[PDB]
Each structure stands twice: as structure tokens, then as C-alpha cells.
Amino acid sequence: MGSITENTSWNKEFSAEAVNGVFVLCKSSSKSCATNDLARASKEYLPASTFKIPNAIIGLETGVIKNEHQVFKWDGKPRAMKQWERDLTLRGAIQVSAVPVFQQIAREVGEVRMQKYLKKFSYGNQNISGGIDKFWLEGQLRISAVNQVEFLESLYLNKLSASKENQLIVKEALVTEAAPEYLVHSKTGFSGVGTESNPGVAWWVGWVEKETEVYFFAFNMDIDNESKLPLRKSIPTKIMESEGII
Ligand SMILES: [Cl-]
């Protein structure tokens, strides 16, 4: 990225709920970004389900996902969340964060092709060890908020090393709010509640298109109690509202 500037005034939205986290916000491009915590902005964490973004692109690139209208059928066997116990489109599986759908995508991509594309994407530490179907959930893969916004800006610009059509397919799957002159693409993640002295991580990453401007953002926070999870959206939303983005 370009320049990044620490703005400690944003910390008021964190301390209010005793949250340790970072928000990175870039206007127009990574030319100029702002953050509440420069050290944490470059610290790398498990991506959890924010990894569905590169995984979906790689699945399309490799042909494992045949096209954007593929239906991922539920075999009827129990899944960890009831919202996953149904047939899903690609967008549906991303939007409900259907881990088992993407675990099978990763298995079929395989370790050689997965490694190749994370290198091409400069995705975090590019470490896929720990099992092909779980390296982003409990393995050694790590990515920073800075790296997320660089990756997302490349996607927005169709500059990732993947076909433009596959990048466009994944982008429509990430739309979460649509209005005439306001468009949000975003993705959550949550590694879990961690262990004693080692909290989990929660994420919200995406970008906002308002009129003729675009803003890229990445948020993460330490979390050891699932009741705090909605803060991964509310804190960055309050910050973006205070910046006039909404
Ligand atoms: Cl499951």
C-alpha cells in the first residue's frame, strides 16, 4: 500500500466496549489509509471465513466450481449450523458462511493449486500447512488487515492473477447492501473464542462505493466470548458513519 496514518481518535469506539482491535480504512485506493493502531494493522491473524473470498476465486479458476450458477447440494447429513443444512448457490454459501461447502472446494483444489494461487495473490503468510480443509480455520495461515485491504483493492480493480470474469463473479457474491448510489461488498469471519490467554479473532472486511468514491476497509478484534461478535460490524460502522461514509 501507500501511506498509512494512525488516528488515535478512533479508539473511542473501541474502549467503549473494552475491545482490542484494529480498523484500517483507505479512500479511493491504498494510496492513503488510516488506522487506529499502526502496530496491529500489520499483525497477521487467522483469516477464518474471510478466506472464502480467495477460496471462491481459486475454485472458479481451477474449474472446481464449474460456473457462477453451480448449486452446492446438501447430502442431508448434519452440519454444524442449521443455516448450512440446505442446497446453496455460490453467493448463498458465502453469505451464510457455509464452511463445509468451502472445505470440499479446498479439498478438490488440492494443495499444489492452493499454494500457487495464494502466492499469486500475495495472501498473508501463504502458509497452507495443517490440513487442506482447515488451514484457514485452525492452521498456520495468517493475514493482516493491511494485506486484506490490498487484496480487496486488487479484486475491486480486477487486478488479481485470475480471469476478470471470475473476479466479477465473486464480487457479486459479496454484495451485502445495494442502493442507487450506495453499494457495500463485505465478508465476516470468526476463528472462535480461542483458549486461555490466546483469544480468537473476528473480522469484517470489504469496501463501500458511495457516489463516485470507493472506500476499502478491514477490521479485526480479539474475541473470547461469542456475545461480543456483533461488535465486528458495529465498531467499524460507527467509525465509517463518523467519517461521513455511513
Ligand atoms: Cl459442518
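Numbers run from 1 along the shown chain.
Recorded method for this deposit: X-ray crystallography, 1.9 Å.
Cβ atoms are placed via backbone N, Cα and C, with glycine included.
Around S49 (active site, acyl-ester intermediate), the same-chain residues six or more apart in sequence whose CB sits under 8 Å from its CB are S97, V99, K187, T188, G189, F190, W203, listed in sequence order. Look at Swiss-Prot and you will find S49 tagged as active site, acyl-ester intermediate, backed by experimental evidence.
Under the three-state DSSP scheme, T188 (beta-lactam binding site) falls in the strand class. What Swiss-Prot lists as beta-lactam binding site is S97, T188, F190, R232, and the listing cites experimental evidence.
In Swiss-Prot, a mutagenesis experiment is listed as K52 to A (Swiss-Prot position 70), annotated with the note Abolishes catalytic activity. Annotation for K52 (mutagenesis position): spatial neighbours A93, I94, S97, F102, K187, criterion Cβ-Cβ under 8 Å with sequence separation of six or more.
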Apart from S97, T188, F190, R232, which residues in this chain have a Cβ no more than 8 Å from the mean position of the Cβ atoms of those residues at the beta-lactam site?
-> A48, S49, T50, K187, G189, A202, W203, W204, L229
In three-state terms from DSSP, label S97 (beta-lactam binding site) for me.
-> coil
